[PDB]
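Visitor: Handing you this structure, nothing more for now.
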Amino acid sequence: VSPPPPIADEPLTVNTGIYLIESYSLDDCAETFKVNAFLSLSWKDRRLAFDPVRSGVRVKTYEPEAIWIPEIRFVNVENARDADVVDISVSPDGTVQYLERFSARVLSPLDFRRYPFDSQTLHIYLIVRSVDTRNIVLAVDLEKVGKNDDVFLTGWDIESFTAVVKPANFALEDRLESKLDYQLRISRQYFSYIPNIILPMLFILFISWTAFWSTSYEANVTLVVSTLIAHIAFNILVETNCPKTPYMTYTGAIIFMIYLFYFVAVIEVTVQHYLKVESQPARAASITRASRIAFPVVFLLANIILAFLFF
Amino acid sequence: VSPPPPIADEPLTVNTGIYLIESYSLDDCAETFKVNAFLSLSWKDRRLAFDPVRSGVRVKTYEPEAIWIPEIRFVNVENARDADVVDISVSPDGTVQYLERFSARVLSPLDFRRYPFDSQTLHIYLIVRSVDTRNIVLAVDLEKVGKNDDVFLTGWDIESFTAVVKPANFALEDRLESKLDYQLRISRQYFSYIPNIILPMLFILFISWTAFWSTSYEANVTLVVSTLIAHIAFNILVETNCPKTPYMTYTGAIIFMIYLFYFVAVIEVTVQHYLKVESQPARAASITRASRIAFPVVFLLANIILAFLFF
Amino acid sequence: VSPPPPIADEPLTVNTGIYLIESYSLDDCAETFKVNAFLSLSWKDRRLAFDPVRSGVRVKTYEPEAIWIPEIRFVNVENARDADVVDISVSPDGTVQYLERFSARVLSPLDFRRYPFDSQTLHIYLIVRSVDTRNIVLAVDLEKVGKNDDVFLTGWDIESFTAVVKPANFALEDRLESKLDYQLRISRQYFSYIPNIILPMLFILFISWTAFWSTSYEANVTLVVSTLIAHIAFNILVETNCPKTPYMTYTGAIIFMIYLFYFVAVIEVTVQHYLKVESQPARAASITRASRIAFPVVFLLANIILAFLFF
Amino acid sequence: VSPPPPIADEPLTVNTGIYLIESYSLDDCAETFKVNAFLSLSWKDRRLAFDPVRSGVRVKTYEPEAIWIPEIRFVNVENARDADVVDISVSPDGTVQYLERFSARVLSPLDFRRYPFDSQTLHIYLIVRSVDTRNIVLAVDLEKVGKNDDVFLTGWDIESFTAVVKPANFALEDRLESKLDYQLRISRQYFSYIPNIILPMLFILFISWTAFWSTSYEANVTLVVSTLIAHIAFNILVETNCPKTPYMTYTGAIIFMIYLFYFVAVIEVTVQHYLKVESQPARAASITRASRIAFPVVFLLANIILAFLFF
Amino acid sequence: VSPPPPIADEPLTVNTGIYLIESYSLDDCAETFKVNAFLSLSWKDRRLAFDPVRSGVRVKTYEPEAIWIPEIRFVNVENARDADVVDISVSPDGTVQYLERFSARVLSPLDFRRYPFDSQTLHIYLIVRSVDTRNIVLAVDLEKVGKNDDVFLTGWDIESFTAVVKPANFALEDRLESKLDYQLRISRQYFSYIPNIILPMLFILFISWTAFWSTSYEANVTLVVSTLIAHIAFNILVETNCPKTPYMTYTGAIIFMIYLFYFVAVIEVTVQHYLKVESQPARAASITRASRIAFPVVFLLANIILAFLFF
Ligand SMILES: [Cl-]
Ligand SMILES: [Cl-]
Ligand SMILES: [Cl-]
Ligand SMILES: [Cl-]
Ligand SMILES: [Cl-]
């Protein structure tokens, strides 16, 4: 067996579809997700055409080995998918209806710049390589592209599963390659982030700010430095567990600013005490009183600037 | 190696049964569980019916490749189950009795809203795809559904193993499919949750409340802030290792409240000292005295409200 | 390729023997252990008997596929064992000397109530399902049950590897199952626990007791609260990495008591200071002096009670 | 299924080419990287020569089992690559053009001395063992060497993918081996390191330097020791998760210096207080005043020396 | 498919050789190491012996399935090695020369008593089980035992790869077994340990010793207790990453001593303050002055004793 012959000079159309059965193991660190789905394939092989009358059958079932089947591969997979041919059906005209169940660990880049208010498009790229006898081209039947209602990823809302209908046909190592883009659109469930991370982090910072209503240098040193320890401790607790991102994220910028604020509050506490000790209590008291407003105001403003820059 | 022919036009009934041998590795982070069980299958194939007189034997044993066997798959699995056919028996009327031992990692969503007082229903979905010549329908043989008495999951109580007898018949990829729901009901047993996590966490909070029987601002700052560090430290220690849940859990709400209480106690400590320093000792002393009752009372009340809202 | 026929009505005896080559990966969290061993099987199939004179051979070697071999499975395994048939020998009377090398991850419950002074019995359950034509029964020859001298599990003393000679014969899914219990007895190597965990944990607690020889409330608050932070920090450092146990362990009770002691010492420190401040230095001094004896005595007593209750 | 015969005594040339489809999972700890690529192979096997006229076809397609294929292995792999033969094309002269898609976990040493400003050369070593009947030699078909434009490694810039055209031919276990070196050049994306690691670590160090504008020994002990705790805490937070490198890294030297600086600042704080207490306030005040300049200057100077020594 | 016949009554000698291609993944927690190597096997089979003059070939090449090959297994492996037969050559006298490339995860116990100044001997145990017709014995072909020059293990110096030429012949499961010991000798690269672990741990302890030049009980409590927190924190940072070792290690003893020293320094600080407060300043001042010398001296002496006892 070799590819079906062209009637004219036309390429062979392999109609595809992917139906998600299970989506699992989305890994933010590895930028990978595990999928379990159906892969449907449809094409015409006139060599396989038959007279249903003089055959006594309206359909013919074949073993994968018995007939020509296109070699469809996935571009962005760790290793080749584990596939199980579910069914192969041939109709009197030579139409082949192929179906397999497969599992695969798909590599898809994730953008964490807007985390935890991010949305992602997961990609699954189907590909076919042409042979010398004839060019093979992929097509999508969107009726055949879907997902089980029960499919889920914890912490994400799965908006849709679709395919970009126009394939990407290009030459590679002297042969045409036809590629399809299947997209899984997901948006993060950011609720518990406010009470679980942000609010507690904010409270610690706010505690450090009470040093602006105290003249006790010993109590102030304990306030700013102990809260810095509590902040670091809290970040270890709520730690992403992923190796640090190469780029600056939204949450990343806020956290950097919180460290800057702890340093600035230490400078203030240091300045106020030095001024007091160096017989200048009027300047010390005026700085501390300004800080009471300057600190929350500069914080709230910089946060609005960051929110604006990222979104 | 073709499906058994219908006597009329009826679909083929495949009577199923699952008998749990072992259940293990329930992973809370992954929402998966590993199972080891028997899968029994029974259907009628009249091409296999025989006369026990001119054969001699009351039962016939076949190799899987000698006869037609329905392809049963699991819907919610990572990869296909590891199976080993244990036995294939045919009775004189053509009734096939198939048995295999399998192991599988089943994906089943878990609800942590009532943790650690939560109960879960683990699902195992059997499925069969119909074939060209005839439709295949699943059924439950309750005589063949059960679990070994020694079956266990650490930290859980296994209430029951049962199946929803009526299958879910629907259409997939242009063919009819019959699905079954096997349910494993488990409820969390965490006897040690109180002593192990709760109490030490309450003691730390209670220590912060001793600041209401002290006028020393330096000692008060050390009490509230050092206990906040101890609280965060304790939460790192008793951390589940599972990424934070997208939703608000019961234990999650209690912990959020504990952070709020540390912030409120800091505000009090700050207010009391400012009033004392700003020549108002009457208002400072009256706030601190109120707090001694207000703090435990508001805590005990909010906890009753939370327990009521979640349960 | 059918079971050997009976001479009367007696069941077929499959003589077993397990010889441990390697024991590894004992996971306390998973309650699982990986084993690599020999499995010996012995039975008589008269259909295989031969005249050594006619044959010109005193022994006959077969491929597993060529003859009837009982289907032996393990009850408490994650998946079916990976096996390599090492040898199949048939003597003139039809005796089969089967030998295979296998690896398997065995699930065996572990009791942590007496940790780290615990001993465990690891189980390996062999099983055979009886067929249509005849009943199959397992037997042990203890001469054939052993372990390599080099077998080891880090942190454990392996006392013995044996089998309970009497099989457990029972009905399951309308057939007989003959089950064998192979036991691996192990006892933990608790030495480094004293200098690594116990001793530093006691020193931290002892430091909090120095607050009973101090009147300085600021120094006392620093002693009790900072040591509580050090205790929690130390617990994070020496943490088992296994999720907390559903039941109350011995070490678990001691740790709970240590948290209770930190809370009680805070109460004392708080009471002392309040009485001292509120014009009652006679009570404050008498409480602190009592605590100096009360604390070590109540600790040493409760510990004896706990050691008695657990052992 | 024996190697093609030589026309004279010439070795067989196997022309190779690797085209990267996906690159992923670079593991810094393991010094390994996962790759998914095409492996093209070409050689002349005259036994496969045909007349395009008698055959009809200008090219012949074969199954891997039908013809002799050289055994190409990778030297630096964990296990053998997972390969899937995409195409085998034979031209009339008997020139075979083989193409396979493979995935492999390649072991390649990484130098972390200049981290996070490091560049690495990842190696993939192709190898072929010569046979009894003839010597096999590898060659590079540069037309068939490349990488997909979309190839990415999070946190790295992929500079180039190339092959050292001259093979390394040597004797091993009495036969010739022909080895090829494919190189993937990558350079790290160090941006977020400044705001995420460097800057917050410098702020904690700077806070410790405020002890040089304070005479309060109690406040100074709190400053230096509490910041040391915050530093250690921060290091736990930003920890690589890879076991410590056997060699001294650039970042490793900076961190060692920061610990030295915390110790020196403690010595100063200790010296200043002892001089004050031992009736020498002139010496104490002159040391503290010097330290205010000495500390940032010696730090900035040692950092320039380190940056010079490493780069 | 039968073993070669003996010329007299001699056992069959299988000459072995292992050539290391790659060594990777040495895991200290798991006490395992992954190896990729060649395994050469040589034995004489006269049934395969041929006259070269009437045969006309240098060496005959066979497929594994075609001829008898001894079953060589590894004793200390997780699962059976993944092997790929590279070549099978037969010379006129019947000498079979077998070669395979294999990968295996070898289990080899490690002694951490002298860590990080330890050396280890990694073992690879080859084994062969004798057959019905003849006894099989292993031997070492020293020409075929080696390692690639590029073989590496990060953090270790690979000293040698040798084999103990005399096999260990013994009886197992009623048959003779010939065992060979291949040894990989490695010594640890302990450099970065001094600046990364030892030095910062000694600085934290040294800071605690400044309490001997202070009379301030509040500052002393902060020094000793806060440094104990910093020590524990540092230990979490530099943590072994392996579950605790059952035996007392060298580094383990030093760390235990450091905890003892923190407790002793607390006792001193407590004693000095009590003596001062209980009208005995002569006794207090003399203890603190003694401690200034007693502490570093007792430390340096106990360390010399430990280094002597372990080495
Ligand atoms: Cl694929
Ligand atoms: Cl399945
Ligand atoms: Cl098994
Ligand atoms: Cl390879
Ligand atoms: Cl092996």
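We're sticking with Swiss-Prot numbering for chain B, so the shown stretch reads 47-357, in order.
We read in the header that X-ray crystallography, 2.9 Å was used to get this structure.
Quick reminder: no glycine exception, Cβ is built from N, Cα and C everywhere.
Not my notes, these are from Swiss-Prot:
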- B:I244 to Y: Marked gain of function, with a ten-fold shift of the proton dose-response curve towards lower concentrations (MUTAGEN)
- B:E264 to Q or D: Decreases binding affinity of TBA (MUTAGEN)
- B:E264 to A: Decreases cation selectivity. Decreases the binding affinity of TEA and TBA. Nearly abolishes block by Cd(2+) (MUTAGEN)
- B:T268 to A: Increases the binding affinity of TBA. Weakens block by Cd(2+) (MUTAGEN)
- B:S272 to A: Increases the binding affinity of TBA (MUTAGEN)
- B:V284 to M: Displays an increased sensitivity to propofol but not to desflurane (MUTAGEN)
- B:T297 to A: Marked gain of function, with a ten-fold shift of the proton dose-response curve towards lower concentrations. Also shows slower apparent rate constants for activation and deactivation. Displays an increased sensitivity to propofol but a decreased sensitivity to desflurane (MUTAGEN)
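Provide an account of the burial state, proximal residues and distances for the features listed.
Guide: In the three-state DSSP scheme, B:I244 (mutagenesis position) is classed as helix. Within the same chain, no residue at least six positions away from B:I244 (mutagenesis position) has a Cβ under 8 Å of its Cβ.
Around the Cβ of B:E264 (mutagenesis position), 19 further Cβ atoms fall within 10 Å across all displayed protein chains.
If you take the C-beta of B:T268 (mutagenesis position) and look for same-chain residues 6 or more apart in sequence within under 8 angstroms, you find none.
Under 8 Å, Cβ to Cβ, and six or more positions away along its own chain, B:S272 (mutagenesis position) finds no residue.
Neighbours of B:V284 (mutagenesis position), defined as other CB atoms within 10 A of its CB across all chains, total 16.
Long-range Cβ contacts of B:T297 (mutagenesis position) within its own chain (separation 6+, distance under 8 Å): B:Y161, B:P162.
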Visitor: If you measure Cβ to Cβ, which of the mutagenesis positions B:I244, B:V284, B:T297 are under 8 Å from chain A?
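Guide: So none of them sit by chain A.
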Visitor: Could you give the Cα-Cα distance between B:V284 (mutagenesis position) and B:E264 (mutagenesis position), in whole Å?
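Guide: Each residue's Cα considered, B:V284 (mutagenesis position) and B:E264 (mutagenesis position) end up 30 Å apart.
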Visitor: I want to verify one value. Collapsing DSSP to three states, which class is B:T297 (mutagenesis position)?
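Guide: Where B:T297 (mutagenesis position) sits, the three-state DSSP reduction gives helix.
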